[PDB]
Amino acid sequence: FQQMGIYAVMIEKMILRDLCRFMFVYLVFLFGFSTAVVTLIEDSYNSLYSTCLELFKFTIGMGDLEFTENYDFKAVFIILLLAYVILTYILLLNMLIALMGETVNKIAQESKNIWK
Amino acid sequence: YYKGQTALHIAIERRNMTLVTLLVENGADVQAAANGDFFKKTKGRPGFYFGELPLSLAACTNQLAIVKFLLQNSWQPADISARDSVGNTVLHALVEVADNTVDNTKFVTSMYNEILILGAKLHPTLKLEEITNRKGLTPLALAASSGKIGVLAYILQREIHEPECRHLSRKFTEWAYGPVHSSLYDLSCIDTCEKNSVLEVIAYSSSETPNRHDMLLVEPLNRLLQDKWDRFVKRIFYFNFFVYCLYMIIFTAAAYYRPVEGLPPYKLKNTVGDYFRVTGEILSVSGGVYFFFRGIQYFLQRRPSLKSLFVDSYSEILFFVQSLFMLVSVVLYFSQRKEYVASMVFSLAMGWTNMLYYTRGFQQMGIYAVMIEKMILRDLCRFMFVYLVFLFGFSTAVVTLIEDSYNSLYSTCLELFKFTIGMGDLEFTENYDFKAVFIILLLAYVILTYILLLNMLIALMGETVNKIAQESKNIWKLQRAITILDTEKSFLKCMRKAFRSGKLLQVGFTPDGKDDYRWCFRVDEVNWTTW
Amino acid sequence: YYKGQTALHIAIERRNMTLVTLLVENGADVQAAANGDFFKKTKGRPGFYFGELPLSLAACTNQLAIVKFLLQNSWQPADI
Ligand SMILES: CCCCCCCCCCCCC(=O)O[C@@H](COC(=O)CCC)COP(=O)(O)O[C@@H]1[C@H](O)[C@H](O)[C@H](O)[C@@H](O)[C@@H]1O
């Protein structure tokens, strides 16, 4: 199916390229701020797994910004979360769309040849 | 202003060969040290540089006849190697007058080549382009340091087809079969002049040079950097990356298992876990101070001053700031305070986000990392001014209105922030009257910010991506270049593997009877030109 | 490296048909099985592949006269 075959090939190429380029950066930022936050908040989460999850949730639009109160240094904790949200949800996710836009402009013609 | 003028400079300024000839025939002086402020350096005031020499004056004016005549007078000839009050000669003036336009580039190319050849034939025994000014710069070093890319491109690829006169040129041919041509580029003064090489003055430029990014694309440099990369630097850089990753893992582990008792320092226990932990803390602090001293070494060796720290060397600054946070953590640790964790935490966060520094070396990733750097500089200032303005406006309006639990500029700033990450409520309180006003404010805020401004951000990042497609490759090549130079420069083991394809002979015979060695670099090409 | 050389490929490399004519008239052999490492495949090292036949050199070099002459010698013609 020509019109759909091209689209499927574009998906294949963008999965190979941009979800290595993106995911290295994203996992680096996420792991960094996860380890920072879980280092800080130590009295129910208190766990690198649960904090990695809760910081993941800011990317799908369900972060809380007050997912615990069991800590001191509340200014530090908020600064970490705001820095994470700004660097990841606002910047990097939108840069992803911009770069996929440019790469789509690049592989307009390559895809037809790949499909053939 | 027109100080130290002479009629020779007037005639040459007027492009009158006859007046020049008469003035020489009338016994005019050669060493016209015209230091006129109108004809001095510092072109901020209107003026045109001559540098206290009629040869420079004729050459910058594209007057070949005057130049040759001055070099071949009967009454008194001119010596090209005469230097002005700054120490500049004709070549430094030739460099200065270029601006990398096409016709100016061709003019300076022609004039430079001819002047140099004439200097050689008049005094084959004496050198010219090795002569340095008070700052110690050759014409090559000068043209590099100021982004005179055209004349730099010329100088790096001088080739002469004339007997007994190839000694000036520097791009040679070892052999040339039908399609196969194997050239040799001289790398003298490229890796080291003992003061400042070409690469040093390019990569460590002051960032105001308008085209420093592209200067590394000129053929012998790019070939050279890539060769050095594959030779030994790639392994050292990957090793450094691996060591840094181990350091970050150790730091993460040592921090995560910190004890939760009061008031450090915490005395150790006999369990082996505490030995692992305290060794981890020691290694972490050691790494922190190590980066501190590398930062200081950068600052002392390069001495940037108040300008490049805003536009350049973000990586060195950020690694230094990590070191500062670690040190503050050590201080607060041993001052019997709990707050040390705050400092440690910040360091740890930066300790991971600086991992992106090591993306250079991986082409497809390095370009992406550079694009992130450029967007964080540009669009998250342009955006955040507007966004903070709207947010603060509607926050103060709403908190002004709703006053009976929030009743607070902080919590309302958060609640209005949440509309940007997709968790606003639209009914986050009911403690007010004027419900229509409150809803109108929130709907206006949501429309202006969540609907419009974020989507402006996406569109503009799109356009900037379209713009910086090519700039990023040049920036990345520069970052790899500065990495190579810094790795070579120290290396902490007293080895010099920077040398080129042997001390190859230039000709084995200069105009003088002695031989000559070049330190050439080979480049093989196969092409259907020259047929 | 330059194993199995004959002057025919020197003349042809130099694009001098006259020397080729002389060498053929002097009874130079055609099937010059030069296995020189300079003339093998894999041009990553400097080299120019023609494959153990001077006719290949002449054709590879855009020399129509040499190839026709080699194919139409009196002493010994070339076989493609
Ligand atoms: C609150 C707690 C959390 C705070 C986290 C902050 C994370 C910052 C984001 C990650 C930084 C990654 C990095 O490593 O920094 C990036 C630059 O990003 C930034 O500046 C962000 C500033 C803000 C690499 O840029 P780099 O310094 O290598 O290149 C320089 C220079 O070296 C070149 O010679 C010359 O061409 C210059 O034009 C330029 O190219």
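Shown for chain A, in order and in Swiss-Prot numbering: 559-601, 626-698.
Just so it is clear, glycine is given a Cβ too, placed from its N, Cα and C backbone atoms.
According to Swiss-Prot, the mutagenesis experiment A:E636 to Q carries the following note: Slight modification of pore attributes. Secondary structure from DSSP puts A:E636 (mutagenesis position) in a helix.
There are 20 other Cβ atoms within 10 Å of the Cβ belonging to A:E636 (mutagenesis position). According to Swiss-Prot, the mutagenesis experiment A:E636 to K carries the following note: Abolishes channel activity. Restored channel activity; when associated with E-639.
All protein chains considered, the CB of A:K639 (mutagenesis position) has 14 other CB atoms within 10 Å. For the mutagenesis result A:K639 to E, the note given in Swiss-Prot is Restored channel activity; when associated with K-636.
Marked as Na(+) 1 binding site by Swiss-Prot: A:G643. When Cβ atoms from all protein chains are considered, those within 10 Å of A:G643 (Na(+) 1 binding site) total 11, not counting its own. In the three-state DSSP classification, A:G643 (Na(+) 1 binding site) falls within coil.
According to Swiss-Prot, the Na(+) 2 binding site annotation covers A:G643.
Counting every protein chain shown, 12 other Cβ atoms lie within 10 Å of the Cβ of A:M644 (mutagenesis position). Annotation of the published mutagenesis A:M644 to Y in Swiss-Prot: Slightly modifies channel permeability; the original residue is retained in the structure shown.
Among the sequence features in Swiss-Prot, the mutagenesis site A:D646 to N is noted as follows: Strongly reduces the affinity for pore blocker ruthenium red and lowered channel permeability for Mg(2+).
Among the features that Swiss-Prot reports, Ca(2+) binding site is placed at A:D646, with the record citing similarity to another entry. Long-range C-beta contacts of A:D646 (mutagenesis position), restricted to its own chain and to partners at least six residues apart, with a cutoff below 8 Å, comprise A:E636, A:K639.
Cβ contacts within 10 Å of A:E648 (mutagenesis position), excluding its own Cβ and spanning all protein chains shown: 11. Under the DSSP three-state reduction, A:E648 (mutagenesis position) is assigned to coil, being neither helix nor strand. Recorded in Swiss-Prot as a mutagenesis result, A:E648 to Q carries the remark: Minor modification of pore attributes.
For the mutagenesis result A:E651 to Q, the note given in Swiss-Prot is Minor modification of pore attributes.
All protein chains considered, the CB of A:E651 (mutagenesis position) has 8 other CB atoms within 10 Å. The distance from the Cα of A:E651 (mutagenesis position) to the Cα of A:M644 (mutagenesis position) comes to 18 Å. Checking the recorded positions A:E636, A:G643, A:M644 against chain B with a Cβ-Cβ cut-off of under 8 Å leaves A:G643, A:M644.
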